[PDB]
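Novice: Pasting in a structure now, in structure tokens, and then I'll have a few things to ask.
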Amino acid sequence: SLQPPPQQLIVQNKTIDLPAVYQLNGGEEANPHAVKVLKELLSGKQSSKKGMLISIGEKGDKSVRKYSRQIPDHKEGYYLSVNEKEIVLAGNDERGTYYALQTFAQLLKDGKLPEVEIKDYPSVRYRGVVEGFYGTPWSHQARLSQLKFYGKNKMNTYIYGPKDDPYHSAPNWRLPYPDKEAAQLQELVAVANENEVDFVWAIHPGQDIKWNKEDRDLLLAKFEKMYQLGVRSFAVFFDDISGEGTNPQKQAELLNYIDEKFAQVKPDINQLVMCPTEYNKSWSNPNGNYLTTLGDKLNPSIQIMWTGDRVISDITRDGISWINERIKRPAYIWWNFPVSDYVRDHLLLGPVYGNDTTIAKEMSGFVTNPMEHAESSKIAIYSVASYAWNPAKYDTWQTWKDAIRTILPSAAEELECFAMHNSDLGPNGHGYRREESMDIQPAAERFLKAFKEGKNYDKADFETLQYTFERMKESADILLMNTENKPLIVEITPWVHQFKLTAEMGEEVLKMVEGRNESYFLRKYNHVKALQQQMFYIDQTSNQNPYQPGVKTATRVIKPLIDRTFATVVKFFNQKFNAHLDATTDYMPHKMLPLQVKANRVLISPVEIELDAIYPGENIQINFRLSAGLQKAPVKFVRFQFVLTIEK
Ligand SMILES: CCNC1=N[C@@H]2[C@@H](O)[C@H](O)[C@@H](CO)O[C@@H]2S1
Ligand SMILES: [N+]
């Protein structure tokens, strides 16, 4: 499975061996980045004036003069040919030659190559990643990894703009990077250049920018410092701000100044990009002058970013026609998936889908805003690279599978199992959801429908669920121990623990449904209770961020089914045995609508609360915004949002 799939491919059902002895033609005149790749592939072999001809070069090179007609007349285009007599790797331009090589590397398997002819080129001009999320910025080693991933997948763009980098956003956007951070950035650029990726350095000055000379010069002085570190594409971001910095006329004037006094004055600047304050349709004023002012006043070479009809949305024909009419150019898409910075307790490891596959002509660029989990984001990133290169041939599920097998070949099926039950976002203020656990959803649905109704469930459905839980535990245990991609395993570990606990709880609950006798039922019930407590422990100790602390997994279908089945069987047991077992499904150590614990807060889900111990009280916040600082007073009982903060 070639990824991205090429525009045109003709395969002969013949394979040839990779020439053990070969004549290379054009090694001295082709893209050195492409030639490096080729010479690594041809490692172990040796060249001569004998052997298979291999021709590498860009249109215009002597090496590829016979193939000039077959080379696509497109930026980043290439012609690739393999037959018994010779190999051709001919780019329309230097980056095209590199992309030819990236396709060639995927064709090569077990020292053999298929007989193929390929004509290829991207449908979207700029394709890549914006590191543009709130939360812990990717680590240096993670970025190094990413840039290499992008080159392999023909993504040409890496926009650097972590909202939490103080030298990117306010107030320190004015300050040059300290020496250590500067030397790292410089290495990120060298690496990007070697992989044919434009490193795009963004700045985010809008929250405290003054529309005066001092700040304009400070901004240009910063761009200059970044240029000295080797940066050659630049962006100015005005997203998620208030106040003077939201002025569309001043924004355009600043971007035009940067364009005229800096971008068009240097010998070798490439992209100049801005993101607006009104960056999706819902946050745009139909009756306001913001987007029309930007569209009219911004110089036509400047790109304008857009997230769709909502902050989190997929791109539609009608959606993009709507933006393009106002900005008078094709939107450069900022796609908010798999970014999880507003559902920080979820991993979003599902396929990439939802974007119209017929609108390449209506976009200048397509970039994904990913999770703070860099390795985990590669599933979506690989799929986005495939989508933006050849949207006409984009295959959601095949590309997801390909990505997983690329990222974790040693445990691909186990990562598939984990990813397919870790795709949805749960309820959220952005209203964006993804499908999850689709395969078992019917069997789950019928089981619970019947079971809740004294109608007898299908045996095959009970077995499907059983099989699912078994497969979940195998996957969790194997992923935990996997050392092929240690950084990936580190990222997902807390969710993996939680996913295993979930599957164990599922199995125990199914044993309760079968329930041979009263004694056995009670043992399974007590085990479930202890498993609930364990999941609570994980949720309270892992991923304790300020915003959505903890660890949620398999939330759309599997956990609800388990929880509901549990409540149901406990109800039936209590009826049958005149008992009073507690049917509640989430462990809660405090007593009182469910209570919840978030960090050092104890809250009622929006009379009297009794904590498991005496704590120093911090304050209470009630909203029917009422508040009272508790001054460290010892508290166990509180009687009257409804949130209690304690020292913990
Ligand atoms: C032109 C779009 N700019 C945007 N800025 C914010 C980002 O930093 C967040 O990561 C994203 C998802 O929460 O939400 C918005 S979209
Ligand atoms: N060349």
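Here Swiss-Prot sets the residue numbers for chain A, with the shown residues being 25-616, 626-639, 652-669, 700-715, 729-736 in order.
Backbone N, Cα and C define each Cβ position, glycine as well.
Pulled these from Swiss-Prot:
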type: DOMAIN; residues: 149-416; note: domain 'GH84'
type: BINDING; residues: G156, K187, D263, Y303, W358, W359, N360, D365, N393; note: protein binding site
type: MUTAGEN; residues: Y158 to F; note: 99% decrease in activity for pNP-O-GlcNAc
type: MUTAGEN; residues: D263 to A; note: 99% decrease in activity for pNP-O-GlcNAc
type: MUTAGEN; residues: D263 to N; note: 99% decrease in activity for pNP-O-GlcNAc
type: ACT_SITE; residues: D264; note: active site, proton donor
type: MUTAGEN; residues: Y303 to F; note: 113% increase in activity for pNP-O-GlcNAc
type: MUTAGEN; residues: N393 to A; note: 95% decrease in activity for pNP-O-GlcNAc
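Walk me through the surroundings of each of these features.
Specialist: Sequence-distant contacts of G156 (protein binding site), defined as residues of its own chain at least six apart whose C-beta falls under 8 angstroms from its C-beta, comprise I183, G185, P186, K187, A226, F261, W358, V363, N393.
DSSP classifies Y158 (mutagenesis position) as coil under the three-state reduction.
Sequence-distant neighbours of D263 (mutagenesis position) (same chain, 6+ residues apart, CB-CB distance under 8 A): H228, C299, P300, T301, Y303.
DSSP assigns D264 (active site, proton donor) to coil in the three-state reduction, outside any helix or strand.
Residue density at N393 (mutagenesis position): 22 other Cβ atoms are found within 10 A of its Cβ, drawing on all protein chains shown.
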Novice: Counting across all protein chains present, how many other Cβ atoms fall within 10 Å of the Cβ of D264 (active site, proton donor)?
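Specialist: So the Cβ neighbour count for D264 (active site, proton donor) comes to 16.
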Novice: Rank the recorded positions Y158, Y303, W358 by how many other Cβ atoms lie within 10 Å of each Cβ and give me the one with the fewest.
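Specialist: Comparing Cβ neighbour counts within 10 Å for the recorded positions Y158, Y303, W358 gives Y158.
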Novice: Give me the count of other Cβ atoms within 10 A of the Cβ belonging to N360 (protein binding site).
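Specialist: For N360 (protein binding site), the count of other Cβ atoms within 10 Å is 25.
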Novice: Distance between the CA atoms of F715 and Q729, in Å, given 13 unmodelled residues in between?
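Specialist: Cα of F715 to Cα of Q729, across the missing 13: 13 Å.
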Novice: Roughly how many Å separate the Cα of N360 (protein binding site) from that of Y158 (mutagenesis position), to the nearest whole number?
Specialist: 12
